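Asker: Just passing along the structure, written as structure tokens.
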Amino acid sequence: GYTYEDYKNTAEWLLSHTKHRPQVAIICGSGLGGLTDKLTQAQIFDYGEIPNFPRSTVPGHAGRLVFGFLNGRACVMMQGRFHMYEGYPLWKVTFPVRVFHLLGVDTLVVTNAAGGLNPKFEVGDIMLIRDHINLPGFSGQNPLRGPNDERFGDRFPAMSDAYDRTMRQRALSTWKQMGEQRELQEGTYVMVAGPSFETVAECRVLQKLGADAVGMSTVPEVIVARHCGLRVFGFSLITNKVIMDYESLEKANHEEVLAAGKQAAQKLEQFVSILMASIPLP
Ligand SMILES: O=c1[nH]cnc2c(Sc3ccc(Br)cc3/C=C/P(=O)(O)O)c[nH]c12
């Protein structure tokens, strides 16, 4: 793992190298990377340049912290996030969330792409996360596993209240405020480890357990954020409808996820920029 002083060192280094003092951390899901373009007084740090900071395994598109202002909120954005299917243990995946805390961040916005399990959902829909099912966590893949540091939080923190009530209201409001043809979905995100896509039998399992969307991220970051006392809001871009019957002759693919990512780009960047106004000042 990391010692408390590895995080302190990373935080202080970043404070020594930017005048930016962020209040909101935003983790961009696959196809919301553009959102760093909306920042003003943007200062970029490649992960490779930051002490202790896991480096990306995707040489094609690498990973950056961008400090800057979004809609008059002091932000730090992660463009390129870590997943456990890449081989990172969860203490590396969620390492940034503890750095954010020590930078003085008090709010985390997490976005992801996800497959629709709720049949009412359509490709392009945004689902606000009311709740999650942490399948890896049940089995021992929980990012708080190991010694607990009281300087971060309690041994046994609650997650029943993980996704801020207030921010979810203010999000539904903001959505009405802009009108929009399709309605804003709300529901349960189930994390699976991946990286392979679900069988029909697996899809039926996740439906039966009461999940509306399934993806391979987000939940560990949420747990570590909550363990710190960060306010947490997030959502899923529904990129694909999960094949739930053997009669179907369609299959889930990387391309159709990326393509949905490119389509609903503006809408999500637009939505997240306006939501900054709805985040309390410190
Ligand atoms: O049907 C599905 N089952 C299980 N998982 C998924 C995901 S998750 C994903 C799949 C492909 C690419 Br390309 C990117 C990501 C997200 C990455 P993230 O950082 O946004 O979470 C999308 N659809 C499904």
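Note that chain A is numbered according to Swiss-Prot, with residues 4-285 shown in order.
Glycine is no exception: its Cβ is also placed from the backbone N, Cα and C atoms.
Sharing the features that Swiss-Prot gives for it:
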BINDING   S33, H64, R84, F85, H86, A116, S220  phosphate binding site
MUTAGEN   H64 to W  Reduces catalytic activity towards inosine
BINDING   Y88, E201, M219, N243, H257  purine D-ribonucleoside binding site
MUTAGEN   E201 to A or Q  Severe loss of catalytic activity
MUTAGEN   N243 to A  Reduces catalytic activity
MUTAGEN   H257 to W  Reduces catalytic activity towards inosine
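Show me how these features fit into the shown structure, please.
Answerer: Taking the Cβ of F85 (phosphate binding site) as centre and 10 Å as the limit, one finds 26 other Cβ atoms among all the protein chains shown. The DSSP secondary structure for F85 (phosphate binding site) is coil.
A C-beta separation below 8 Å, combined with a sequence spacing of at least six in one chain, links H64 (mutagenesis position) to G36, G83.
For the recorded site, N243 (mutagenesis position), the DSSP three-state label reads strand.
DSSP assigns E201 (mutagenesis position) to coil in the three-state reduction, placing it in neither a helix nor a strand. The Cβ of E201 (mutagenesis position) has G118, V195, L209, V217, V245, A255 as same-chain neighbours under 8 Å, each 6 or more residues away in sequence.
Counted within 10 Å of its Cβ, the other Cβ atoms near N243 (mutagenesis position) come to 20, all protein chains included.
Secondary structure at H257 (mutagenesis position), taken from DSSP and collapsed to helix, strand or coil, is helix. Cβ contacts within 10 Å of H257 (mutagenesis position), excluding its own Cβ and spanning all protein chains shown: 10.
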Asker: To the nearest whole angstrom, state the Cα distance for the pair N243 (mutagenesis position) and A116 (phosphate binding site).
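Answerer: Cα of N243 (mutagenesis position) to Cα of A116 (phosphate binding site) measures 9 Å after rounding.
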Asker: Below 8 Å Cβ to Cβ and six or more residues apart, same chain only. Which residues does that give for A116 (phosphate binding site)?
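Answerer: Residues satisfying the criterion: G32, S33, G34, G218, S239, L240, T242, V260, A263, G264.
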Asker: For ligand 1, list the recorded positions among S33, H64, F85, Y88, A116 whose CB atom is within a distance below 6 Å of it, in sequence order.
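Answerer: By the Cβ criterion, which requires under 6 Å to ligand 1, the hits are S33, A116.
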